[PDB]
Amino acid sequence: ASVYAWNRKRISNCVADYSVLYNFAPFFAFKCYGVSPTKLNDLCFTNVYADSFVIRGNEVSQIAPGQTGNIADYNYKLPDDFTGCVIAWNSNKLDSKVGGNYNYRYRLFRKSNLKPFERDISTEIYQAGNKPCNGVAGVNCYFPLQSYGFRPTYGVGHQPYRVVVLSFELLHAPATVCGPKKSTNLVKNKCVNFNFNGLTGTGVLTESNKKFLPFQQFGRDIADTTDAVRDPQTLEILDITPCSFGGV
Amino acid sequence: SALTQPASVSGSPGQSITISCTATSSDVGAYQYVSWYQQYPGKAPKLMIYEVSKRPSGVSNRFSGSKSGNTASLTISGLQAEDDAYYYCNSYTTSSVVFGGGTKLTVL
Amino acid sequence: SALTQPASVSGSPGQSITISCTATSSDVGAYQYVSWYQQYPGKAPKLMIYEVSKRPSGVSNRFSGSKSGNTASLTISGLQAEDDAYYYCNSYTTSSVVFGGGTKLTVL
Amino acid sequence: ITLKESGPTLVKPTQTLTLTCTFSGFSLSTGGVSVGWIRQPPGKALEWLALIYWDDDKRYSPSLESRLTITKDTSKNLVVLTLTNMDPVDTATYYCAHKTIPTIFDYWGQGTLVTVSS
Amino acid sequence: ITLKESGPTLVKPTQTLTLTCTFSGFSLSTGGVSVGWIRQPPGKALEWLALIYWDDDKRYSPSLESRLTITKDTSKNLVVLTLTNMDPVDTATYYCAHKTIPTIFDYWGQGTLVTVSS
């Protein structure tokens, strides 16, 4: 989509792996605020928003906290308390036609600044100080939108760039987007430290003979002693006995 | 010597323009109060903005200041022919209030 | 007029030779994409190299391009008798794809 | 990727010439991919004719535009070029090559020699 | 808020120049409010002169201090600036503006042109 028509989206309720990015592309512009890219896959978030669009070459720097310009001040501006990051990879093999591709536009003229994450589509004809030249030409009768017009002769500064901005939330978050992905082969009949879906303990595991009802996950004997557990992978019931101990 | 402003700027009518007021002097303090004045052709200067991004009620909604460190980027959006004028910046240093060297903005 | 190519060349078999196809015309743009085509004796031209210092997988390892400014020096090392053919260059200008005047290579 | 041209081999002066280029291996739906036409007089250099992008944005040669209405059909992957008012300059070979943005004309067809005379 | 300056418009070398700035809408008794002086050579930038706070703690410009004793009178809400030893440099416009701590000199007056020459 265009700069003034970014594609807002929400991505929640998923085991989110931020390492599918690195096999994609050279990642010309990749810098993260508030969280390191290396330590992303582990952390959890409230709501992850993604905005996708395309801009020119020498304006990729303008998508930053507190930076003023013409694409930042007129049609897309993100706050100073932004947490997240931006990912831009130069793309002029799929966006530039020979002669100028008048398909991508950008509001070039307007009246004032916009509030954070304020997207507008109105395409009225700009004023002329006095009662303007509505739908005609004259002194300063400039349509507000302007096409990019890419061609394969533009310098690297004028080439099209695809860019996605991810806005995270980290304060008090109800983990909805984060991945663990870490399991180990099961060991039986040996004193083993186990962590079954959060239940942590020690003991010897033995094949079970008791019928768990299908909605049950844990088993208890008298006095709340956890006696059995069902595997979250193979759904087998397992018996727990504390390994041998005593006084000498 | 105390502050520093560019000579002049000329922006086409209907565009935006920013002016810089570099301090170019060590220890002007925290550089937090910076007022801007509009000098007419032989008239009393009028306060445009004070307290950088804040603005006194009574003036337009296009001027907006900023600070990239040691300067004040005074911004002017929607340039109108009325904006042809002089502009000055003003902010105390440790011992005393200082002014800018002046800037001229002519719209053509 | 748009590009410029030499009439023909005849290089002894087994040596190297570079050819230039200068534009000799202002504002062809950045002059960044420059492709070379192999014209057989009455066959459809086949792409040999594009993006001058680059080369498409599928061809030999003797051809290597360079750019001495406003032209593209297509090089051919270890000339073999199989190489007798025509060569053309191609790069868009501001309004439309343009070609070179053509070159003939006969190996003797 | 493969291309093949077809059409009338003979045409008379001031006639409407038609050519059909059928390809296989790719389509006109993915981004960047386009298909263009090229001509070559006997013993002379090549020249452009038209281009059909994948989004159905079309381009013609400046000097010879206002002609050669190039159409297409994405179901059977076929392109059609039609240029009327045949002149003896247009007696040349004709190729339909698929164009990408950097690798200009990387897949050419065979090409058919066509004559304009009595 | 309103201000008005007054005094002699013409003055000779080595003479005592006096100026009285009368204001309306505010006084010099409330906290934060103060009144300062500024000069501007013809076609040049402004400059500071002195300042008289509401608590009667007065301040002068470092470069041009030890003169132009700034007095005041809270009964008629009037400020008086007096600078002796006229030089040909002192021919410039003069303003008396109201100062708050953050909104420095937000209310300027009219200004009266005064000349120092024979």
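Note that the numbers count up from 1, one per residue, in the order the chain is shown.
Header entry for method reads electron microscopy, 3.2 Å.
Cβ atoms are placed via backbone N, Cα and C, with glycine included.
Quoted from Swiss-Prot, the note on mutagenesis experiment A:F143 to L (Swiss-Prot position 490) is: Increased resistance to neutralizing antibodies and human covalescent sera neutralization. Residues within less than 8 Å, Cβ to Cβ, of A:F143 (mutagenesis position) and separated from it by at least 6 positions along the same chain comprise A:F109, A:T123, A:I125, A:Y126. A coil conformation is recorded for A:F143 (mutagenesis position) in the three-state DSSP classification, outside any helix or strand.
The secondary structure of A:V98 (variant position), as reduced to three states from DSSP, is coil rather than helix or strand. Swiss-Prot gives this note for the natural variant A:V98 to P (Swiss-Prot position 445): In strain: Omicron/XBB.1.5, Omicron/EG.5.1.
Neighbour list (A:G99 (variant position), Cβ cut-off 8 Å, at least 6 residues apart, same chain): A:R151. Under the heading of natural variants, Swiss-Prot lists A:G99 to S (Swiss-Prot position 446) and annotates it as follows: In strain: Omicron/BA.1, Omicron/BA.2.75, Omicron/XBB.1.5, Omicron/EG.5.1.
In the structure as shown, the Cβ atom of A:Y106 (variant position) sits within 10 Å of 23 other Cβ atoms. Quoted from Swiss-Prot, the note on natural variant A:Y106 to F (Swiss-Prot position 453) is: In strain: B.1.1.298.
Swiss-Prot documents A:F109 to L (Swiss-Prot position 456) as a naturally occurring variant and attaches the note In strain: Omicron/EG.5.1. Packing around A:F109 (variant position) is summarised by its Cβ count: 18 other Cβ atoms lie within 10 angstroms of its Cβ, all protein chains included.
Here the Cβ of A:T200 (variant position) has 9 other Cβ atoms within 10 Å, regardless of which shown protein chain they belong to. Here Swiss-Prot notes a natural variant, A:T200 to K (Swiss-Prot position 547), with the remark: In strain: Omicron/BA.1.
The natural variant A:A223 to D (Swiss-Prot position 570) is recorded by Swiss-Prot, whose note states: In strain: Alpha/B.1.1.7. A:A223 (variant position) counts 5 other C-beta atoms within 10 Å of its own C-beta, drawing on all protein chains shown. DSSP assigns A:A223 (variant position) to a helix.
Counting every protein chain shown, the Cβ of A:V98 (variant position) has 24 other Cβ atoms within 10 Å. A gap of 69 Å separates the Cα atoms of A:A223 (variant position) and A:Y106 (variant position). With an 8 Å limit on C-beta distances, the variant positions from A:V98, A:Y106, A:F109, A:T200, A:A223 that reach chain C are A:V98. The DSSP secondary structure for A:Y106 (variant position) is strand.
In three-state terms derived from DSSP, A:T200 (variant position) belongs to an extended strand segment. A:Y106 (variant position) sits 20 Å from A:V98 (variant position), counting Cα to Cα. For A:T200 (variant position) paired with A:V98 (variant position), the C-alpha to C-alpha distance reads 64 Å. Listed recorded positions: A:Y106, A:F109, A:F143, A:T200, A:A223. Those with a CB under 8 Å from a CB in chain D: none. Filtering the variant positions A:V98, A:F109, A:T200 for a Cβ under 8 angstroms from any Cβ of chain B leaves A:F109, in order along the sequence.
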